[PDB]
Amino acid sequence: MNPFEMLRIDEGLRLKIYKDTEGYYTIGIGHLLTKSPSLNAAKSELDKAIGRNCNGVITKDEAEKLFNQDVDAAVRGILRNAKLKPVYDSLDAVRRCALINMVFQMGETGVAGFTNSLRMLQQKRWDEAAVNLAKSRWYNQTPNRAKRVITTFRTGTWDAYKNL
């Protein structure tokens with residue numbers, strides 16, 4: 001595994017402009033393009049973003065790159081986050097990876113709301129923490145994806161996604 005494949009599985013990949021749950025134009029792995037109703041504008045923002053005559057559709061790699069700039073942006077925020085910063089620093093590279101997964105999935109705000117759970121991770125209390133996170137509304141909401149993320153944390157390996 002690697003982080004793109006992680007999200008590939010979790011968020012899914014989209015190579016053609018789409019609308020999300022909130023109506024927003026998006027593309028690749030959750031890459032929101034714009035908030036205005038206009039396809040016209042997304043199209044344009046994309047072309048731009050990607051750098052050529054895409055026309056509402058990109059490549060796989062073209063997407064990875066977008067995906068790369070977004071992980072980058074997420075990390076950056078994490079480090080500017082005071083609740084998130086310390087946790088993130090405590091984490092070995094791969095679990096850092098799970099934390100981006102979550103953030104990606106629920107925003108920085110939502111993530112930092114798992115008080116006890118973060119403390120647990122920070123402390124490097126890998127099992128209890130596993131246990132704990134299985135209690136949340138997160139786990140009921142999106143079970144599969146929650147389970148995978150949790151194993152990542154438990155173990156600090158790509159066990160849950162590698163055969164996938």
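Heads up, residue numbers simply count up from 1 along the chain you see.
Structure method, as recorded: X-ray crystallography, 2.0 Å.
Cβ from N, Cα, C; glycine included.
Annotation for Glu11 (mutagenesis position): spatial neighbours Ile29, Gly30, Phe104, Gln105, criterion Cβ-Cβ under 8 Å with sequence separation of six or more. Here the residue is the original one, but Swiss-Prot notes a mutagenesis experiment at this spot, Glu11 to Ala, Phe, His, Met or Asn: Complete loss of enzymatic activity.
The feature active site, proton donor/acceptor is assigned by Swiss-Prot to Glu11 (among others). DSSP classifies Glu11 (mutagenesis position) as coil under the three-state reduction.
Recorded in Swiss-Prot as a mutagenesis result, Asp20 to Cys carries the remark: Nearly no effet on specific enzymatic activity. In the three-state DSSP scheme, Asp20 (mutagenesis position) is classed as coil.
Record note (Swiss-Prot), mutagenesis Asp20 to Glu or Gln: Loss of 99% of enzymatic activity. The unchanged residue is displayed. The Cβ of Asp20 (mutagenesis position) lies under 8 Å from the Cβ of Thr26, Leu32, each on the same chain and at least six residues away in sequence.
What Swiss-Prot lists as active site, proton donor/acceptor is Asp20 (among others), and the listing cites experimental evidence.
Per Swiss-Prot, mutagenesis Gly30 to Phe is noted as: Almost complete loss of enzymatic activity. The enzyme is destabilized by 1.5 kcal/mol.
Using a 10 Å Cβ-Cβ cutoff, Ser117 (substrate binding site) registers 22 neighbours. According to Swiss-Prot, the feature substrate binding site maps to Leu32, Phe104, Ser117, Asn132.
Annotation of the mutagenesis experiment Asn132 to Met or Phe in Swiss-Prot: 2-fold decrease in enzymatic activity. Within the same chain, the residues at least 6 positions away from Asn132 (mutagenesis position) whose Cβ sits under 8 Å from its Cβ are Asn116, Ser117, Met120, listed in sequence order. The DSSP secondary structure for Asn132 (mutagenesis position) is helix.
What Swiss-Prot notes for the published mutagenesis of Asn132 to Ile is this: 5-fold decrease in enzymatic activity.
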